[PDB]
Amino acid sequence: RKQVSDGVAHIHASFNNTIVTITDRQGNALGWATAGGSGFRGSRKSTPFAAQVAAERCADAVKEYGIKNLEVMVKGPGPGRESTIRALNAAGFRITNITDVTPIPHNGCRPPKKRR
Amino acid sequence: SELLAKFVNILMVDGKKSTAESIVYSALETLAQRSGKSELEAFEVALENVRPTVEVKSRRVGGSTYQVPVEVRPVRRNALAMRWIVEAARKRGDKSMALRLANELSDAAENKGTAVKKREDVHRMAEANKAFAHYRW
RNA sequence: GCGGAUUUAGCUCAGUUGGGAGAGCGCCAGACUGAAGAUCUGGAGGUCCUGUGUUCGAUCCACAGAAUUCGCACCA
């Protein structure tokens, strides 16, 4: 009950399952959601649909906090990425700006077994 | 009505339409005597309640066969509704033929039984795989 | 000996507006699958420790008894 009114909408999109974490201008997450939090096991969570439900719920939960506008920050590729976005464009919030803050590293990290 | 003309054919075994229409119209007669409603109106509603909307098909997509939900066409819903009503009628235990149809058309409006179990089973298979909804087709 | 806790359908347990006996698992069947599995649905399954009393009616109150468990007490 801090009525943030405006904040940021982090979208951790991945091939495993997208996870949304709404926050304020500072960066303190007010609430989050994920396909797993929606009830999905682990294989169906990656679906773009499980991303829409996670985006809307993560949003609605924030509606309670009193937030109206948010800034989406997309990270990492994967199904449900664009789905989570449009899911946010709707709901009860106003997407003021979208940004692809996907890290995509430079040079000094040994890739995992799957990547090597 | 063409619907009634189509329903009398599925009850026509060995080409005896004269006797077929005899049991049909005799059912609508006893149907109005048992229920205070027009035989025609009580007939249509009976076929409307027995119709699926989304059917799940099996498809090999790369590795295994996934179940993808798909919409049904209006031409098959009429056939199934007609077929499942006559089969359920021949399942009743009343000797009178016209009576098996009259009661079935009534219970079909009340909704409950095996035909309903299959309706729920299919409705359950659907939505259960909502994770495959994006494949509307 | 004494006190506390516990004593519901096979198992594990919920159940105090006293007036519905119920859930999970299990068992059987159905659906599904080539089929088996898993999941979903359905059914069966209860002297609800025992007796008596209290009320119009008690699993759900009182009293008495029994069993389980625990602390304590006893132990040339």
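All residue numbers given for chain B refer to Swiss-Prot; the residues shown span 20-156 in order.
Every residue, even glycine, has its Cβ placed from backbone N, Cα and C.
The Cβ neighbour count for B:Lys36 (mutagenesis position), using a 10 Å radius and every protein chain shown, is 13. Experimental mutagenesis at this site is recorded by Swiss-Prot as B:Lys36 to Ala or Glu, annotated: Defective in ribosome assembly.
Using a 10 Å radius centred on the Cβ of B:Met116 (mutagenesis position) and all shown protein chains, the other Cβ atoms total 19. What Swiss-Prot says about the mutagenesis result for B:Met116 to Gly is this: Significantly decreases affinity for its own mRNA.
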